[PDB]
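This report refers to the structure that appears directly beneath it.
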Amino acid sequence: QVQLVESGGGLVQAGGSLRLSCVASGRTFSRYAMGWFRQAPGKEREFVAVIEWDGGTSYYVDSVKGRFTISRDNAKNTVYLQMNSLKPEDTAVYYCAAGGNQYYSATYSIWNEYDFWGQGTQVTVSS
Amino acid sequence: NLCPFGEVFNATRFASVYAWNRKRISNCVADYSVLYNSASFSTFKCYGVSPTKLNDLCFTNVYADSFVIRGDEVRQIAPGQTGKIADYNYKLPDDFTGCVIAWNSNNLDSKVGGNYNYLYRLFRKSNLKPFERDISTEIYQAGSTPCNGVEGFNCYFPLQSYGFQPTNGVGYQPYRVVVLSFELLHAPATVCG
Amino acid sequence: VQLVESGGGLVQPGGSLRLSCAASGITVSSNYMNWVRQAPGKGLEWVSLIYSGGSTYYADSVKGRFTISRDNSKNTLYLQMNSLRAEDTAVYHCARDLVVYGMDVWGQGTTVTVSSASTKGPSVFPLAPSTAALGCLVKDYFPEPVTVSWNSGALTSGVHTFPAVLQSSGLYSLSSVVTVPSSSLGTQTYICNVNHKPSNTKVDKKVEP
Amino acid sequence: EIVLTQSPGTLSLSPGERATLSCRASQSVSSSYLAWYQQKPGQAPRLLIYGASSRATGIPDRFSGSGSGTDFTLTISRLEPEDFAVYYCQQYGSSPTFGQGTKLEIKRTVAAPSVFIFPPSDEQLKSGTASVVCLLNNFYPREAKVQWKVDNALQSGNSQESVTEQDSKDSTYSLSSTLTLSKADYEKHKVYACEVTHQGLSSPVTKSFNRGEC
Ligand SMILES: *[C@@H]1O[C@H](CO)[C@@H](O)[C@H](O)[C@H]1NC(C)=O
């Protein structure tokens, strides 16, 4: 029974940086692919990024490429979403997910194919 | 010698989940390429290993468990899951290392009129331990009086049937499942790619 | 064999309530057990489920707010409700669930009312006769229920006591009427006996042309 | 998840007749996880059928069930007066969901309501509020229109209705309609009227009063 708690959100000015964190209870963090989704209220939730168990393979939604970098520290059971050059379009609630390492990378975009989900943390980028 | 994965994946009959089968794979060469080619897999994911790198790996042993559940249940084949399957039929350990593969088997495993041959345990007092297989058929006691092997009020047969019909919705169709566990002991490895 | 729910009551929007369900004849810890609620005049809605081995499930409309649990010692099932909303107003039943064999045992339930209204006794007004009809208007009371009798219980045929309506004010209002032969209008007296236990209000109102 | 849709909303049939109630599922499901319940007013549901067709223990013989996939049926061979209640079907995915219910009511010869109108009492008028009440007594079938008219304008948005349960002796309904307005609005108008449309009435019937006259 793995619990994921996100933190690091808040209000930041367009163009700044923010570093999100998600801590998994337990000791089995290092088995899981860890992903971030985001949802603007009144919009669909969207895949943002994933990182495989050993940190060697990650993927990014196109709109964040070169701006976000996902990383992990298995010794701390923590996955990170570094968000640079932030944009009003990035304003959303950000959710952490933990799941199996997928043969088909496209499956990483599907919220229900994970195994545990976090409650979310708010990110608001203003002008 | 090649590891006999085809014997597991391509078997004509699969176990009911409550009596899941296990094949011990030892002293062989694991060519996971046969898995790579087929696109029929609706589920293919690994824990603590990357599926693409499987031919690069060595293990002391591999175990291969197989059975049939319904589609909406395939998500319970993962560590830390709850549900009738995970709780009462097939439990993975929280620190699982291995892979889960599944495919839709409506063609083989459903019958017009309903397949009743596939069972799951519906009643059980408490949760299974990881990799535990309970094949008991004892009448389940739901009240304080003993059942003495007789079905009746508060006395229920523990195993129940899926009604697998070929026209069911996809989440109610049967799926075949193979779980590959990778065992790493302080000993020489006998399964490599 | 029975299940008996307790703990229902009045709760302000946002307050918390804990329900209990004491069982006789089934072992709570050995069963799938459900809480199933029914809002007045509505259907049945499943709310939460607990497995004998401890797994728990919740309807989307209460996830995060409700917690199902049980006490083996007391053979009793609980439901913990938080951040209560007006929409959670309902009768709450516990039931034993045999899945393939359905839910065979049910409790009579316990009613949970979520509302800002303060408990107030009714004003009782006459509905005076123009077969004839006469009645009493039992207006602006909280919470349910009221009881209405006519002539201390003597007059019973021809009586219609209507279900209350919730007014936009959050108070209830209902009517009780009786039809009588027109020729008997001026020959008996007609009194409606209105009792509102929650506010300890008992009103006798005589109804005249 | 699975959505259960029951048909019809209300079934009007007489004692001794056969009843057929329907339950439709949004996806085709195993019939092993479909059950039927009966609920009487003020009472907990009673399980009647499990596995779509197996009669729960103790359930009388006149009840039976059938169906498969998306379409399931509850049949009552010959109705008993006690069978006129609400019925729900239930299906099990990860958890139970119910249909919305079908009410079995007693079919009966048409009967026209009698109609009475009650002006607000002076006592209530002291309080600053005026309730005008219209009564429709002992009619059948249940479908009935109450139209409030004030100085002949049709009033909409300021009235509430409620209806009794079908009467245990004559099988009719009764209906109470309350128009509420402030005392000040009440005193701006002369003619208060309740117009009733019903199958038992060859054309709609109006009862009225003129404020402050007799
Ligand atoms: C089963 O047979 C197919 C050929 O139809 C083959 O592609 C697949 O690899 C076989 N499965 C295994 C586990 O070898």
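Note that chain B is numbered according to Swiss-Prot, with residues 334-526 shown in order.
Every residue gets a Cβ built from N, Cα and C, even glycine.
Quoted from Swiss-Prot, the note on natural variant B:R346 to K is: In strain: Mu/B.1.621. Under natural variants, Swiss-Prot gives B:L368 to I with this note: In strain: Omicron/XBB.1.5, Omicron/EG.5.1. According to Swiss-Prot, the natural variant B:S371 to F carries the following note: In strain: Omicron/BA.2, Omicron/BA.2.12.1, Omicron/BA.2.75, Omicron/BA.4, Omicron/BA.5, Omicron/BQ.1.1, Omicron/XBB.1.5, Omicron/EG.5.1. Under its natural variant entries, Swiss-Prot includes B:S373 to P with the note: In strain: Omicron/BA.1, Omicron/BA.2, Omicron/BA.2.12.1, Omicron/BA.2.75, Omicron/BA.4, Omicron/BA.5, Omicron/BQ.1.1, Omicron/XBB.1.5, Omicron/EG.5.1. Annotation of the natural variant B:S375 to F in Swiss-Prot: In strain: Omicron/BA.1, Omicron/BA.2, Omicron/BA.2.12.1, Omicron/BA.2.75, Omicron/BA.4, Omicron/BA.5, Omicron/BQ.1.1, Omicron/XBB.1.5, Omicron/EG.5.1; the original residue is retained in the structure shown. Among the natural variants in Swiss-Prot is B:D405 to N, noted as: In strain: Omicron/BA.2, Omicron/BA.2.12.1, Omicron/BA.2.75, Omicron/BA.4, Omicron/BA.5, Omicron/BQ.1.1, Omicron/XBB.1.5, Omicron/EG.5.1; complete loss of interaction with host integrins. For the naturally occurring variant B:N440 to K, Swiss-Prot gives the following note: In strain: Omicron/BA.1, Omicron/BA.2, Omicron/BA.2.12.1, Omicron/BA.2.75, Omicron/BA.4, Omicron/BA.5, Omicron/BQ.1.1, Omicron/XBB.1.5, Omicron/EG.5.1. Looking at Swiss-Prot, the entry for natural variant B:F456 to L says: In strain: Omicron/EG.5.1. B:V483 to A appears in Swiss-Prot as a mutagenesis experiment; the accompanying note says: Increased resistance to neutralizing antibodies. One entry in Swiss-Prot concerns the mutagenesis experiment B:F490 to L. Its note says: Increased resistance to neutralizing antibodies and human covalescent sera neutralization. Among the mutagenesis entries in Swiss-Prot is B:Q493 to N, noted as: Reduced host ACE2-binding affinity in vitro. The annotation that Swiss-Prot gives for the naturally occurring variant B:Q493 to R reads: In strain: Omicron/BA.1, Omicron/BA.2, Omicron/BA.2.12.1. Listed in Swiss-Prot is the natural variant B:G496 to S, annotated as follows: In strain: Omicron/BA.1.
Annotated features taken from Swiss-Prot, shown on the structure.
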residue	record	Cβ contacts under 8 Å, 6 or more apart
B:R346	variant position	none
B:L368	variant position	B:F338, B:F342, B:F374, B:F377, B:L387, B:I434
B:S373	variant position	B:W436, B:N437
B:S375	variant position	B:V407, B:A435, B:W436, B:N437, B:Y508
B:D405	variant position	B:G504, B:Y505
B:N440	variant position	B:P499
B:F456	variant position	B:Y421, B:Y473, B:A475, B:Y489, B:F490, B:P491
B:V483	mutagenesis position	B:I472
B:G496	variant position	B:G447, B:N448, B:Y449
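In sequence order, the variant positions near chain D (CB to CB under 8 A) are B:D405, B:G496, out of B:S375, B:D405, B:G496.
Residues from the set of recorded positions B:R346, B:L368, B:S375, B:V483, B:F490, B:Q493 situated with their C-beta under 8 Å of a chain C C-beta: B:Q493. Among the recorded positions B:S371, B:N440, B:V483, B:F490, B:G496, the residues whose Cβ lies under 6 Å from any atom of ligand 1 are, in sequence order, B:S371. Residue pair B:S371 (variant position) / B:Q493 (mutagenesis position) shows a Cα separation of 32 Å.
Of all the recorded positions listed here (B:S371, B:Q493), it is B:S371 whose C-beta has the fewest other C-beta atoms within 10 angstroms. Within 10 Å of the C-beta of B:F490 (mutagenesis position) there are 13 other C-beta atoms, taking all protein chains into account. When secondary structure is read from DSSP and collapsed to three states, B:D405 (variant position) falls in the helix class. DSSP assigns B:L368 (variant position) to a helix.
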